[PDB]
Amino acid sequence: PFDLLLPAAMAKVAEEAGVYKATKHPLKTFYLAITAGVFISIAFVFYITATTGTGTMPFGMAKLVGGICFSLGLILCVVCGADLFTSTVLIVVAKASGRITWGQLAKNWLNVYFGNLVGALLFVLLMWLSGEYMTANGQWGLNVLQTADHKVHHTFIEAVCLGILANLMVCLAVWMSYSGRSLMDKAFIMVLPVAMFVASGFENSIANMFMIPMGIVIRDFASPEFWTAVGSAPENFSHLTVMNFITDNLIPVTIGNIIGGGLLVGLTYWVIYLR
Amino acid sequence: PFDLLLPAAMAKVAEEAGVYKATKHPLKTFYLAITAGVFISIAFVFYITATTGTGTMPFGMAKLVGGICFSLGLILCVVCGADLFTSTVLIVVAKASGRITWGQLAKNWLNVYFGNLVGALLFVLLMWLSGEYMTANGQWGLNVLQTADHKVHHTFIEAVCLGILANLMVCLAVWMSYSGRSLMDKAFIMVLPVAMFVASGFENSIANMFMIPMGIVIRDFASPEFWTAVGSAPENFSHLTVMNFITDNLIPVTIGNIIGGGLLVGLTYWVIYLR
Amino acid sequence: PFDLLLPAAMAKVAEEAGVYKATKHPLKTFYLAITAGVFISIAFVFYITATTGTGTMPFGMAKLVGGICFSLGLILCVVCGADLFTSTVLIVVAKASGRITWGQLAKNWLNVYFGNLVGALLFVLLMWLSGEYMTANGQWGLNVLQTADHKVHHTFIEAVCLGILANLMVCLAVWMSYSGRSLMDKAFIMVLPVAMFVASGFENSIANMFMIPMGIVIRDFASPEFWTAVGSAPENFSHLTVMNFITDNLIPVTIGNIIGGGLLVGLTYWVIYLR
Amino acid sequence: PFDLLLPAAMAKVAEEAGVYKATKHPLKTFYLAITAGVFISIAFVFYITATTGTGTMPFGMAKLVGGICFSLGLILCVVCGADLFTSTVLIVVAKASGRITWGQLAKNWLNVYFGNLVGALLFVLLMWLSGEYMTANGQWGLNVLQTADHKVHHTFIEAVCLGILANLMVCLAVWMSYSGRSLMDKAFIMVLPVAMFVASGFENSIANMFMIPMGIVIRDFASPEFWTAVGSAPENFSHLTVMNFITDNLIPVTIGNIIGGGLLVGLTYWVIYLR
Amino acid sequence: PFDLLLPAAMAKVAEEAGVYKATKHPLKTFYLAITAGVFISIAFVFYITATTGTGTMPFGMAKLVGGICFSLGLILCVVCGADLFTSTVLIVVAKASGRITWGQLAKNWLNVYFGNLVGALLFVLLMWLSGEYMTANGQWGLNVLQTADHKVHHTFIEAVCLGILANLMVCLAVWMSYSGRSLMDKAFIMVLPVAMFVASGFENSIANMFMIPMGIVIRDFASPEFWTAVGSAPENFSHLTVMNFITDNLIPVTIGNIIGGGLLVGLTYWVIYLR
């Protein structure tokens, strides 16, 4: 009563949440994953808006403010009960406890991944129809294009490790929020961990599902006035391809996400406490 | 007790609030809508004051600070119980639940819209009688004029999508505040979502009801000293017309507001939880 | 229990506080008004200290930081139970409810006004005896002089409307703090509304009771070294006169304060809820 | 329960705390005063570290950040139960109530003053042995020397009034923290009042007990490399003398501290409420 | 209930936590120490990311932001129940109380130290495999190298005193967090004390266990493109050697850590309260 949960109780509520999320109806899970993807896309839009025009600003300060803005998406995911893949990886605790089977875990992960992708694509369509890429004389679109272009230029091991580091922070934020008992203890304990992985540049698969397709759409369908304003051409971002997106980024970053989240946070604390 | 509300309880308190707001007396609803319009105009005044003179400042940082300042209006609307149209669209949850009829919804929406417009006009009159447009050697009035001029230059589909995105954030902030149990959990969970839509540039109909008429009034009745100080002439803002305001902005942004708020937040969560 | 007060309960605690404040002993009211004036003078000293040297800083950011600093005075007034005139105007709710008479209201308002003036003068004497006007090579005194000089150059209608807007924000902050149940919900819900009216430039009579006499004292009794450092002369601020202070500022700003506070916040919510 | 304390209860808990602190064992009081002096020295070290290199930064912003950093010391003093002289002056409430005698008050004040001085000297020794004065190519030591040099150049009446203003803010912060019921309401209500007196330049005797001896030690025992880096010589700070420290600063600032704290905060509220 | 713990209760919960941590199973202690080292490495990564490119920024502001970012690691250690050596030194309270023996204390300290080192090395390997040292055209790696190089250039007495000061702040933050009763009172009371020791430059042994080996790895295995971008050569950091790391830094900083933490915080408060 009125007290923060101790780590053992944190692990037991994590186990219970894993069982609850794994036993939910597939259609409800799909809808919640769509909302989670929409929230993550909202967070990346805030990040891009905040970090626009900060070239003269110091690198660390601008990235820190961008991460503080980006934490809104995962705060929304936690508060609104949406199913985010980075958070659904933590059902490995319930899997190890034996309360859920491997088939339930596989179905939940697939459903949440697909729903997150659908939500990210829907928000990409909305963002493009809004005309946001011409903000600040095209600097918003240029920021989107540069952010997307940088993510497609990583090695397999580098992408895997970046995904491990990103899902480490996301699952640590979720685990810490498990201790909170109010809307504020479950939101303010989650700004710094997310801001770390956003400012550092760690790669999140769900966030990339919004980022890279947005960059591809802007590279393809931008008006010539946008290119004239930004002083660049589409051939400067030729590497922004769907196949390159899925191959150079999606698979390695996703594999790193599983390895980080449900091996370095879920399983380790299950071993420490719930074994 | 002492715990944040779970999403199912959040949806049920949203339904109950919708029924309560739809069954209120029309005169009380009109007065509360007037207060809500006054609060929204207060928020836009804070935004304009904060963002004045930030041309040299980075775009994202200045817009983020402006949004943080702007969140005060919706915080006031939630705390003081005022009826804001962006929030009254969420009575579609109670409509879908069957607790209220279509006539009640239509009457509530019309009354709240009219009251918000009346409150915005009253605060426009107060702001003009205050002489605030000559602050910082006319940079306050110039900021108001530029903000109003930019909003009148959007396509129908772009305005509709911008309104969808704005009401998405507003209704998401309201839905998240439904989880809080104190004045602080119902205020700090609402700064970031509002700051997102303010910094990004998403269009809110109620906020525009204060913004654009203020710009028209300043364009019409400004002293020649103000124009000399700002180095511009009224013909530079010829497009700032009442008919252009209602046609290019009000109808599309309002339609986008309904489509965002009571289709992408209210109905989706009613389907997920209250069906 | 553990929950924020609903607007009806907020209005009833406002009514009860009005009755309690109107029925207090006159000497206790005088002492509390003196403490309130001291707190308001403390807030203006923080504002001046924070905004010193921010000429190169953007206008909005500097004024926002100054308002955040200024909110300390009204936070102190609320927490410590001091009687501030901007807050005592809200006893019009209890007057309309019939719990107090017109004579009690008049006596309370006069006593609180006189006590606030006495406290502001005492803090002016303390500030002058401290030697603070020579801070930053006289930039503190120059900031005080410019702030005082700008306030004496407003029309009657402009001053009345500025006072209306200022007391609107002050009474709205008090009304919102009525909802809070802890020291933090009653302090953080009060920073933004005060910061708005401070950054915008709205005129508060009690704050001006410290500001303008301080400027007059500095204009009169400053050392020639201060004038040499600031590169100005007393004849540059000839308009800073006590008669000009009371006539151009005190009466119109005070009348606007009553019209804002106990007509646009107190009476409107009494009509909505307590009628 | 769950509610902030009303001013009458705040005064009664202040009286009870005064009796408790006055009736404590002298050795425990001495140890707690040593810890309080260490905490105050920690706060001044944070202030110096934060304000180092901020010459190009605006005066008010840099001093505000320095005060926010400095509030940590008094937050530590309140949370950890240390006996700080600025806080022990408030036992005048219990003295006026008759619960403690004059001898107890005198012994408590002397013991706390001596313990604070001993703790400040111990932290001065630790800071010198750490080698911190060579941080940022000697700018840390130069900041310490300038801060110490400015404090030794005040008139008796100016020093007395500055001490009155400083202890006013410190005792007001303590009195406001008496209302809080958790670690957060007793810490966040204390940042702004302390930041005011730090940013403004009001003189605290305990803080000066760390500041000035540190400056004397740096002036005496600095390496010639430090002087070469800072581009100055010890003769530029000849006035930094122990006798000048105790005569020009310690006695007047301390007398102002008593007059502020236990006449303008303690006795006034005892008269208002506890008489 | 709902109230912050008084200092006597703070000391008794510190004693109980010491007994609990000293009586835990060695393998669980090792795993928790590994997680604590990972969290500390995460905090140093945030610090490096935040402070990258802030050469033009004022020294104090940049170091303050870096410390605010760095506080995340110790917040994670407290919330997640990890065993950090700087925190395990406080079991000297339980040792003095007689509840645990000297052998238990020695075994706990050795196990926690070894686990922290293993976790720091694992995160060093992950950081190197991520490729983070090429961020901002090698400015991230240059910041890491400079931070590591500066720490290897301290005298024995200076390193001992810096460790004393660092563990003072860490143990004071832990002791203050013992008073909090929620996730927020146990996190926000811990940002300022950690930020102090990070901004000032006080040396923490566990943090150095991540910092210096990372610098050695970057100095050894960096690509020539990184050196070309940063405009430097490995011979500029020849002193970055493992033997120099353990001799010039590890032993003196660790000894200072024990002397600070479990003599100046644990034993002093045991003497004041628990004797």
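Numbers in chain A track Swiss-Prot; the residues on display, in order, are 6-280.
Each Cβ is built from the backbone N, Cα and C atoms, and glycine gets one as well.
Annotation of the mutagenesis experiment A:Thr91 to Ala in Swiss-Prot: Increases intracellular formate levels. Cannot export formate, but may import formate poorly in a pH-dependent manner. Causes disassembly into lower oligomeric forms. Reduces intracellular formate levels; when associated with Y-209. Under the three-state DSSP scheme, A:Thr91 (mutagenesis position) falls in the helix class.
Sequence-distant neighbours of A:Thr91 (mutagenesis position) (same chain, 6+ apart, CB under 8 A from its CB) are A:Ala171, A:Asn172, A:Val175, A:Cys176, A:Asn209, A:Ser210, A:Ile211, A:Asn262, A:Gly266. Listed in Swiss-Prot as a mutagenesis experiment, A:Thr91 to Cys, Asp, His, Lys or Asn is described as follows: Loss of formate efflux.
Under the DSSP three-state reduction, A:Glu208 (mutagenesis position) is assigned to coil, being neither helix nor strand. Long-range C-beta contacts of A:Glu208 (mutagenesis position), restricted to its own chain and to partners at least six residues apart, with a cutoff below 8 Å, comprise A:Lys156, A:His159, A:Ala164, A:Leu167, A:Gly168, A:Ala171, A:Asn254, A:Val258, A:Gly261. Where Swiss-Prot documents A:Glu208 to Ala as a mutagenesis experiment, the accompanying text is: Decreases intracellular formate levels.
Quoted from Swiss-Prot, the note on mutagenesis experiment A:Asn213 to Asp is: Increases intracellular formate levels. Within 10 Å of the C-beta of A:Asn213 (mutagenesis position) there are 25 other C-beta atoms, taking all protein chains into account. DSSP assigns A:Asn213 (mutagenesis position) to a helix in the three-state reduction.
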